[PDB]
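Reviewing the structure listed below.
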Amino acid sequence: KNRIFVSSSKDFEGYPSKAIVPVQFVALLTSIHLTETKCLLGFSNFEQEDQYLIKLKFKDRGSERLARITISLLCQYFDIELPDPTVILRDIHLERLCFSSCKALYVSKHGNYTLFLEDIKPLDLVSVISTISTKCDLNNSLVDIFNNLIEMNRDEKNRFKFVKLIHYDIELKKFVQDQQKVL
Amino acid sequence: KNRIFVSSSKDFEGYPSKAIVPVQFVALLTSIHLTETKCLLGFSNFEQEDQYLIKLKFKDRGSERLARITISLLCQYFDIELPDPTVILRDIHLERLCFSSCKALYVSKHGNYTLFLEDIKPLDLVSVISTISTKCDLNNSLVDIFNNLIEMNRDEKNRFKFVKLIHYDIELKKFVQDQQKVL
Amino acid sequence: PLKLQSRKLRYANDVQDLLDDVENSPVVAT
Amino acid sequence: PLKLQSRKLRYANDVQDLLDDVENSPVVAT
């Protein structure tokens, strides 16, 4: 195929006013908005605010079920607690880091666009850390994302703090430290 | 609601010739059959053969995508390797134990029936072991399933062998041992 | 009232789709 | 030939559905 990798939501400024373009990006899951009519997943690389809003479209009950099961599995994979009906989650990153490799379809018309979900592959934090330590687009994104996350942690006013992560590992405490030295 | 818990596929003999009944069961994931038109997930409690065949229906591409993402997430959660197109997996248990709590809709007509997927909650093997060690329907099923799995391991002709599990843990080796004593 | 008309419709079609699916290609036949 | 007629149709409707969805309720408007 010819899937185009996007490193920032701003890339979408050079895209056609009316086209269907397969894209792919890497970011942290930051929010979920599940209703009975639609589902929007928000991701961000913190270049610090929501940036990518992916939509899971569904009209009938059969597809709604699939959307529900999808959200359920994604949340369970990241150890996110779900009450399963309008469901809303925000600033997920403040409590849990959820790196994700996502593939989407950019669909525009009249200059307006929507990113529809094609595939989402969660990335294990342990593998993310390892992948950065030992050692392309994916890796550049993972590095950039972690750097921003590092600057946000230094900033005293910013609500993001590693120590406040429900999964603050000893290994995470170790990677952050040895990661600031590079700075 | 009034979801009925089933402990065996044979229970479906007392069900209506034409009705929609919400059910729920616990079993191991044993097979996947993903095509471009349908998707069937096979589960078994090894009371030793496939027993529950759950279907994920989808007609259009939008719902097919959701089905794909669902299978992708379920497989990733269990560390199952997926090539992502007709996709087939069999005797998954011989390589990986994948306990699952599933909720389905029994839909019959003319005496024939189909179990459609409503929700699937994977169960961590570590939690399964713990839940059995420390210490209802769910627990009875988890115990029964593990007992059958234990007898299948004793049987020399049976292909199922704990030691051959890609995830044979030291803790798994320990739970099995201390579990045969109860027998 | 509008969020209810839609629900009823979606639920009503869902019932038919599932029943039709079982009629044409059951997973377990007798 | 039958598995292809279906594909073409499904893909063709998919394109329309997605474009129609963006036209009625875009997630990002300008």
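Chain B is numbered as in Swiss-Prot; the shown residues are, in order, 13-59, 66-102, 111-161, 177-224.
Using the three backbone atoms N, Cα and C, a Cβ is placed for every residue, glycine included.
Reduced to three states, the DSSP call for B:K50 (mutagenesis position) is strand. Taking a C-beta cut-off of under 8 Å and a sequence gap of six or more, B:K50 (mutagenesis position) has these contacts in its own chain: B:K73, B:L74, B:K75, B:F76. A mutagenesis experiment is reported in Swiss-Prot for this position, B:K50 to Q, and the note states: Increase in length of X' and Y' telomeres. Disrupts interaction with POL1 but not FUN12.
Among the sequence features in Swiss-Prot, the mutagenesis site B:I72 to T is noted as follows: Disrupts interaction with POL1 and FUN12. Annotation note: B:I72 (mutagenesis position) sits in a strand segment as assigned by DSSP.
According to Swiss-Prot, the mutagenesis experiment B:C124 to R carries this note: Disrupts interaction with POL1 but not FUN12. Here B:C124 (mutagenesis position) comes close to B:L40, B:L41, B:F96, B:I98, B:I118, B:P148: these same-chain residues lie at least six apart in sequence, with C-beta atoms under 8 angstroms from its C-beta. In the three-state DSSP reading, B:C124 (mutagenesis position) counts as coil.
The annotation that Swiss-Prot gives for the mutagenesis experiment B:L149 to S reads: Disrupts interaction with POL1 but not FUN12. For B:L149 (mutagenesis position), the same-chain residues lying six or more positions away in sequence with a CB closer than 8 A to its CB are B:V38, B:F125, B:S126, B:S127, B:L183.
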Inset, instruction - Would you mind listing, in sequence order, the residues at least six apart from B:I72 (mutagenesis position) in the same chain with a Cβ closer than 8 Å to its Cβ? - result: B:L52, B:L53, B:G54, B:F55, B:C128, B:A130, B:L141, B:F142, B:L143
Inset, instruction - Taking B:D102 and B:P111 as the modelled residues on either side of 8 missing ones, report their Cα-Cα distance in Å, whole number only. - result: 8
Legend entry - Secondary-structure category, per DSSP, in which B:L149 (mutagenesis position) falls: coil
Inset, instruction - May I ask you to pick out the mutagenesis positions among B:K50, B:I72, B:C124, B:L149 with a CB closer than 8 angstroms to chain A's CB atoms, ordered by sequence, or 'none' if no residue qualifies? - result: none
